Amino acid sequence: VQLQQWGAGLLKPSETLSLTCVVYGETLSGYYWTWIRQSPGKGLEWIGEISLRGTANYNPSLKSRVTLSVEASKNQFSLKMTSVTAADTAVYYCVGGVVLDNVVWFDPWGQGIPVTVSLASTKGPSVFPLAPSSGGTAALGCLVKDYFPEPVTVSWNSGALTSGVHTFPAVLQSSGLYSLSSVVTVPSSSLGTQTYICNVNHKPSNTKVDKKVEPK
Amino acid sequence: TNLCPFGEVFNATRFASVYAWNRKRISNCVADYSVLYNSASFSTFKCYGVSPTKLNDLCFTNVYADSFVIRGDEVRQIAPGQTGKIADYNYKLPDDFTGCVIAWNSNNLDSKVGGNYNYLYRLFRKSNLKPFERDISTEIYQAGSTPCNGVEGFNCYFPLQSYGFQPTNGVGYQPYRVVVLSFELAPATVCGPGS
Amino acid sequence: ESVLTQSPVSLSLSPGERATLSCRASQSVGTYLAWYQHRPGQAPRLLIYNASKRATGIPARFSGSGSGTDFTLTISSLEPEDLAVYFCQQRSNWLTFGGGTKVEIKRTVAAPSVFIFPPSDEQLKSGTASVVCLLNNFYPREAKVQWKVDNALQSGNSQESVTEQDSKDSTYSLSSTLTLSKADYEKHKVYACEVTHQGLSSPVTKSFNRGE
Ligand SMILES: *[C@@H]1O[C@H](CO[C@@H]2O[C@@H](C)[C@@H](O)[C@@H](O)[C@@H]2O)[C@@H](O[C@@H]2O[C@H](CO)[C@@H](O)[C@H](O)[C@H]2NC(C)=O)[C@H](O)[C@H]1NC(C)=O
């Protein structure tokens, strides 16, 4: 059982949040599907839950702005918020509510998709190669600088290189844009023959740049 | 030589849900039995306590045919000493069950494009079912410590949940029609051709 | 509404030891408790439900106990993959998630591997320069990084980033980026990165000249 998730990541402080989440390998029958969010350091907040029959339970705080839905045909359910403020910027999880011993818990959690709420526009990440200059163990990487908003996905050799790959978390610069760097330790002799490429993808700006790294 | 109406329960046009399973008392007839075992259209034909061939030459006091519809991965719960949402809240077989469990796939009948949500099953219940017990109560279940004043909401859920039957579902999530034969063994009213 | 408090806030235990995490309730809950595990870069899971029942596919090391107001989660043997944050939840009347307790893994002192990366010629055409210094695999996490531009210590033009504890070796990784302008970058020659760590007897410096 797995949960796929869609949704926009950058909205204005006066627009509408929209997130959908589809279920695979399981019919949405004996489950009470819910949405749970967590702002940075705020702690988990229960938004609301819905079932296949359409019965809806909401949190008393945001009961006025939330309008859930359910599409039993496509095995999906959505979440819509009206007049999203800056305090709504959080990572939104779509979670399934199991029925274990007459107690509804949350076993199939999702990865989550963050929704940055700001009037600022979208930016595109600039990728720069960190070329290798120790003994028998060289180091190289890519620099993803000046982008907004988070997140970005970085993979090496189209997901074929996973040994020694360290992707650092982004840091908000003074300009208001993020910047991170992903590095990998590779054998020294494999630099000349083998070809190393980093794959960066920024969904909010539809940017997918592949930059190859070569020694100087 | 009046045979038992096995065609009326197996071929039945409409099947009842598992929470409200349909029992048809069969009595005063001769059971062919071999006609049911010879058909290869059944995906599961497990018998307990009695051999299917010995039943063709035996007699019983009464037989009951319990028919309902579940899913593929839930057919394994229709057996003695089983646990699960079906075996605990819908249809429980005794640990000394003497009979046969027959099931076959019915995706080309009970499943419709876009979803057939007419088959139900009990999702909440405060205590497991007794053997051969039947619950049809629509009482709202209280999950938490909050009292449930007959209104649905948080920790206030309708006990019955609907099945999602689409033809695009996996082999283990398609509608399966199940028939359970309980052999109650007084003069015998149902015999085999052997006798 | 009942509030959940977890003790302690952070636990530093070596592999092979037993970690007992407590989740106290402000009101009576009974057995309506559950423990969740949130791996650093993965979605959270359900470890214990109904305060004592182990969920499907969960290793036997995780075991829940307690009823009423004091619950305890006991990890029998800490493995390198158990580095995560654990929080509790209750469903007695309303859902209240716990604060959370971080589980840190102790290991042998590992010295970092220092690398330095000059800014690419593409970024130099943009007008900004970024020199990246890398500390690859080290423990503990405390490490001082000092930037020197022609033996001149810099302070307010650098920002660091640290990875979470690895699930295989329980080591960290640090990246210090020095942001300068194109003009200021070409006004100097020697750019060095000095690292001071516990596992190093002497501070390691990695430098490069702009002309090379
Ligand atoms: C379930 O029905 C099938 C189909 O049978 C036909 O339609 C019925 C409504 C009824 O009119 C039957 O007499 C029809 O034959 C049954 O399959 C046939 O069953 C008869 C039984 O006398 C048998 O002689 C045929 O060989 C069967 N043909 C095939 C292709 O299987 C089936 O037996 C019925 N199920 C039960 C338990 O009786």
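Counting starts with 1 at the first residue shown.
Even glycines carry a Cβ here, placed using N, Cα and C.
Under its natural variant annotations, Swiss-Prot gives B:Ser43 to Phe (Swiss-Prot position 375) the following note: In strain: Omicron/BA.1, Omicron/BA.2, Omicron/BA.2.12.1, Omicron/BA.2.75, Omicron/BA.4, Omicron/BA.5, Omicron/BQ.1.1, Omicron/XBB.1.5, Omicron/EG.5.1. Listed in sequence order, the residues of the same chain lying 6 or more apart from B:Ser43 (variant position) and placing their CB within less than 8 Å of its CB are B:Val75, B:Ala103, B:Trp104, B:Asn105, B:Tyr176. According to DSSP, B:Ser43 (variant position) sits in a coil region rather than a helix or strand.
Among the sequence features in Swiss-Prot, the natural variant B:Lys85 to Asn (Swiss-Prot position 417) is noted as follows: In strain: Beta/B.1.351, Omicron/BA.1, Omicron/BA.2, Omicron/BA.2.12.1, Omicron/BA.2.75, Omicron/BA.4, Omicron/BA.5, Omicron/BQ.1.1, Omicron/XBB.1.5, Omicron/EG.5.1; May enhance affinity to human ACE2 receptor. B:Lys85 (variant position) falls within a helical segment according to DSSP.
In the three-state DSSP scheme, B:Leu120 (variant position) is classed as strand. Recorded in Swiss-Prot as a natural variant, B:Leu120 to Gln (Swiss-Prot position 452) carries the remark: In strain: Omicron/BA.2.12.1.
Its Cβ placed at the centre, B:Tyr121 (variant position) has 25 other Cβ atoms within 10 Å. Here Swiss-Prot describes B:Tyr121 to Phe (Swiss-Prot position 453) as a natural variant; the accompanying note says: In strain: B.1.1.298.
Around B:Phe158 (variant position), the same-chain residues at least 6 positions away in sequence with a Cβ under 8 Å from its Cβ are B:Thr138, B:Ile140, B:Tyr141, B:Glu152. When secondary structure is read from DSSP and collapsed to three states, B:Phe158 (variant position) falls in the coil class. Where Swiss-Prot documents B:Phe158 to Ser (Swiss-Prot position 490) as a natural variant, the accompanying text is: In strain: Lambda/C.37, Omicron/BQ.1.1, Omicron/XBB.1.5, Omicron/EG.5.1.
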Distance [Cα-Cα, Å, rounded] between B:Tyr121 (variant position) and B:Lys85 (variant position): 9
Cβ-Cβ neighbours of B:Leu120 (variant position) (radius 10 Å): 20
Rounded distance in angstrom between the Cα atoms of B:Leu120 (variant position) and B:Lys85 (variant position): 12
Through-space Cα separation in Å, B:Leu185-B:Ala186, 2-residue segment unmodelled: 8
Filtered B:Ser43, B:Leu120, B:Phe158 - variant positions with C-beta under 8 A from chain A: B:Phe158
